[PDB]
Each structure stands twice: as C-alpha cells, then as structure tokens.
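Novice: One structure coming up, written as structure tokens, with questions to follow.
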Amino acid sequence: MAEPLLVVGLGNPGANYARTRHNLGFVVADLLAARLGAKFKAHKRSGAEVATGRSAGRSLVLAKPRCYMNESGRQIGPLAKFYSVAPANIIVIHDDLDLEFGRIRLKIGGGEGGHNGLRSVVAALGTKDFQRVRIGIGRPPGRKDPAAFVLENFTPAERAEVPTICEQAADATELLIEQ
C-alpha cells in the first residue's frame with residue numbers, strides 16, 4: 001500500500017516520567033525508531049516529534065507528542081493531517097490497565113480503558129477507529145488511585161520484565177504493520 005502509516009507512542013514529558021507505567025508507548029516508539037535507525041525530530045506543524053522509516057515495505061511515521069498525556073490528541077490530529085493519514089492507518093501504543101502485566105493485545109476501535117491519552121486521541125480524531133497496541137500493566141493496587149498508579153515507576157520485580165515486554169510490543173507492532 002502507498003498510504004502512510006502513523007505509529008504513535010503515548011507518554012508524559014520529562015525524566016520524571018520516562019520510566020513510569022504510563023510511558024510504555026514512548027519506550028516502544030523509541031525501540032521501533034532505534035530498530036529502523038530513525039531519529040526523532042521536532043515537527044512544528046503539530047508540536048510532536050517525528051521519526052521516519054520503512055517497515056514491511058510500508059512508509060512509516062513514528063511519533064511521540066511533546067505535551068502532557070491529557071493533551072496528546074491536539075498534537076496527533078494535526079500530525080495525521082500533515083501526512084494525510086486516515087485514522088484507520090494510525091496505530092497508537094499504550095499501557096493498558098485492563099490487561100495483565102505483560103500481556104500484549106491488538107485492537108481497532110473499542111473503549112479507552114480509562115486511559116486519558118486515548119481519550120484525548122479519540123476526541124482529536126473524531127473517532128475511536130484507530131489501531132491500538134495494548135500493553136498490559138495490570139490493575140492498580142486497591143491502596144492507590146489509578147492515576148497515581150500509572151505515574152509510578154514499575155516495581156523492581158516488574159522492572160526485570162519490562163525490557164522483554166517492550167521488545168515483544170515492538171514486535172507486535174511490526175507484525176501489525178506487515179499484516
């Protein structure tokens with residue numbers, strides 16, 4: 001297909017949030033960019049940063065909003081317009097509370113799972129019909145509010161597994177791109 005594909009990883013800006021649960025999308029987007037030797041650059045027409053390349057013979061545009069998670073959509077929308085990418089050809093990688101820690105699933109449309117970033121994207125795109133690479137982080141402990149949970153770094157136990165989980169998520173994204 002000649003149509004461009006837009007892979008978006010979701011996450012908050014700053015070192016304080018780089019290793020948090022809510023930033024898995026950013027981690028996978030970097031992995032993907034590293035894999036195809038592409039480097040992220042400022043995109044002033046959207047405000048996000050972009051990295052370009054090719055996968056499975058397809059034109060690929062990787063992106064990470066530079067604003068806060070709750071405002072992700074306002075950067076992704078203008079980004080899709082710039083590359084004329086239809087919502088359906090947009091793939092967003094995100095952490096998911098409704099899936100067990102480490103479980104990766106694919107899906108087009110459906111709910112936001114309580115993710116404030118997805119909520120933002122759906123609003124900006126005017127639809128829920130965009131692809132998603134869901135990366136399970138598990139339900140939050142009863143002692144913590146869900147918003148606080150996603151803004152914490154993974155436990156030492158989980159941390160040991162995060163690296164392979166991201167490789168798997170990056171792999172699932174590539175397979176998705178191919179099929």
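We read in the header that X-ray crystallography, 2.0 Å was used to get this structure.
Just so you know, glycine gets a Cβ as well, placed from its N, Cα and C.
Annotations for this protein, taken from Swiss-Prot, read as follows:
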- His22: active site, proton acceptor (ACT_SITE)
- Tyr17, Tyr68, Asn70, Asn116: tRNA binding site (BINDING)
- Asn12 to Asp: Does not complement an E.coli temperature-sensitive (ts) mutation (MUTAGEN)
- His22 to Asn: Does not complement an E.coli ts mutation (MUTAGEN)
- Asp95 to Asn: Does not complement an E.coli ts mutation (MUTAGEN)
- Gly102 to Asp: Complements an E.coli ts mutation (MUTAGEN)
- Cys166 to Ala: Complements an E.coli ts mutation (MUTAGEN)
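For the listed features, I'd like the structural context: burial, neighbours, distances.
Specialist: Neighbour density for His22 (mutagenesis position): within 10 A of its CB lie 23 other CB atoms from the protein chains shown.
Residues near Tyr68 (tRNA binding site) in space but far in sequence (CB under 8 A, at least 6 apart, same chain), listed by position: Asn12, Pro13. In this structure, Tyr68 (tRNA binding site) belongs to neither helix nor strand by DSSP; it is coil.
DSSP assigns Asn12 (mutagenesis position) to coil, not to a helix or a strand. A simple way to gauge crowding: the CB of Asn12 (mutagenesis position) has 20 other CB atoms within 10 angstroms, across all the protein chains here.
Within 10 Å of the C-beta of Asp95 (mutagenesis position) we count 26 further C-beta atoms, all protein chains included. Annotation note: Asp95 (mutagenesis position) sits in a strand segment as assigned by DSSP.
There are 16 other CB atoms within 10 A of the CB of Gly102 (mutagenesis position), with all protein chains counted.
In three-state terms derived from DSSP, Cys166 (mutagenesis position) belongs to a helical segment. Less than 8 angstroms from the CB of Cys166 (mutagenesis position) sit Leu24, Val27, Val28, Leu31, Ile135, each of them six or more residues away in the same chain.
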Novice: Work through the binding-site residues one by one (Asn70, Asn116) and point out the residue whose CB has the fewest other CB atoms within 10 angstroms.
Specialist: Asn70
Novice: If you compare CA-to-CA distances from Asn70 (tRNA binding site) to each of the mutagenesis positions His22, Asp95, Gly102, which comes out shortest?
Specialist: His22
Novice: Can you figure out which of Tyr17, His22, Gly102, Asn116 (the recorded positions) comes closest in space to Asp95 (mutagenesis position), comparing Cα atoms?
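Specialist: When the Cα distances are compared, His22 comes out closest.
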Novice: When you average the Cβ positions of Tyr17, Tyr68, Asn70, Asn116 for the tRNA site, which other residues in that chain have a Cβ within 8 Å of that mean position?
Specialist: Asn12, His22, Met69, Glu71, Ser72, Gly117
